Each structure stands twice: as structure tokens, then as C-alpha cells.
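A short write-up of the structure that comes next.
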Amino acid sequence: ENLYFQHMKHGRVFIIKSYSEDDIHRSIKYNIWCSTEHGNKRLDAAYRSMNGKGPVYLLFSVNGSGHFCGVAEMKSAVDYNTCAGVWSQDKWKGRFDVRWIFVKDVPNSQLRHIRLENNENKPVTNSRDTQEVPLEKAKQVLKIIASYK
Ligand SMILES: CNc1ncnc2c1ncn2C
Ligand SMILES: [Cl-]
Ligand SMILES: [Cl-]
Ligand SMILES: [Cl-]
């Protein structure tokens, strides 16, 4: 068995959607990310109010690719005033640190049966950027990602 995730109460988990494969590669290389304004605001609030008591995990997926590509942990608050134009599109304002945990492709077929009660019971694989995942569903997703091969 594997009960690593039992009794974990502090932890928050979000979907990250990237239109760009390039941005994924740059995030893996330099351990940084940036979301939309409302996306950054959601993550910064969860990171700050967690106050080191647990992790904020990020489940990355390239829109249209049909698979999740990895897991990272958020490792800083959002700096909203940073160099512009470092990503594929000039849409994103700011930067925060991440630490990538898993880089592996996990087909949506492995995850589509987990549904998010906070998003109209939709499959977790039909989420938008910074969709938050309830902790109990997030544990199921993480166990799947870690044990896929
Ligand atoms: C640099 N961050 C990003 N890159 C590409 N796409 C994104 C991003 N955030 C949200 N979406 C949809
Ligand atoms: Cl999106
Ligand atoms: Cl939204
Ligand atoms: Cl929850």
C-alpha cells in the first residue's frame, strides 16, 4: 500500500494550463512561472496564507496536448514587477519561483474520472488555468501521476 498522503491536511493544489510548450521548458530550466493577473492573485493568496504549513502544488498541462506534463511546487510569493517579455506571449506580468517535482507525461485518460465538486463536477482534465483542486481529489491525482509509467 501507499498511505503517504493520509493525515496531510495542509496543502493546496492548482491546475496550471500553458498554451506554450516553450514556456513549460523555460519553467523547468529556470524554476519560475507566471500566470494571469487573477491567476497570480489566487496563487499568491494561497501561498501567503499557507505560511509554510504545507505545500502549494501545481499540476501543469499544455492546452490541447491531451496530457499533464509535470508537477511543481510554488516556492515564492508573486513578484509583480519583473522583466517583461520573457515568455512566449507578452501577456504575463510578474514572476514567482517554483521547484519542479515530476516531469513526466500522464495521459488525460488516467485522470479524467476524477471530478471536481468545486467546478460543476467536471473532470479535472477539463480545468482552466489556476483551477483549484479540492485536497481529497488532489491526493488521488498525485497518486496517479506518481505511479504512472
Ligand atoms: C507563462 N505562463 C503561461 N504561459 C502560457 N500560457 C499560460 C500561462 N499562464 C496561463 N496560461 C494559459
Ligand atoms: Cl486556460
Ligand atoms: Cl476562471
Ligand atoms: Cl479541500
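Don't overthink the numbers, they just go from 1 along the chain as shown.
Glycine too: its Cβ is placed from the backbone N, Cα and C atoms.
Features of the protein shown, as given by Swiss-Prot:
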BINDING   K17, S18, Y19, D23, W33, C34, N63, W87, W92  RNA binding site
DOMAIN    11-145  domain 'YTH'
MUTAGEN   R12 to A (Swiss-Prot position 411)  Slightly decreased binding to RNAs
MUTAGEN   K17 to A (Swiss-Prot position 416)  Decreased binding to RNAs
MUTAGEN   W33 to A (Swiss-Prot position 432)  Reduced binding to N6-methyladenosine (m6A)-containing RNAs. Reduced ability to undergo liquid-liquid phase separation. Reduced binding to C5-methylcytosine (m5C)-containing RNAs
MUTAGEN   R42 to A (Swiss-Prot position 441)  Slightly decreased binding to RNAs
MUTAGEN   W92 to A (Swiss-Prot position 491)  Reduced binding to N6-methyladenosine (m6A)-containing RNAs
MUTAGEN   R128 to A (Swiss-Prot position 527)  Decreased binding to RNAs
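Most Cβ neighbours within 10 Å among the recorded positions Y19, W92: this distinction goes to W92. Of the candidate recorded positions, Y19, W33, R42, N63, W92, the one lying closest to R12 (mutagenesis position) when CA atoms are compared is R42. DSSP places the residues of the domain 'YTH' (11-145) in helix, strand and coil in these numbers: 41 helix, 44 strand, 50 coil.
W33 (mutagenesis position) sits 11 Å from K17 (mutagenesis position), counting Cα to Cα.
Filtering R12, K17, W33, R42, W92, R128 by Cβ distance to ligand 2 (under 6 A) retains the following mutagenesis positions: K17, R128. In the vicinity of ligand 3, defined as a Cβ distance under 6 Å, the following of the mutagenesis positions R12, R42, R128 are placed: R128. Nearest to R128 (mutagenesis position) in space, judged by Cα atoms and limited to the recorded positions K17, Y19, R42, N63, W92, is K17. Spacing of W92 (mutagenesis position) relative to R42 (mutagenesis position) is 15 Å (Cα to Cα, whole number).
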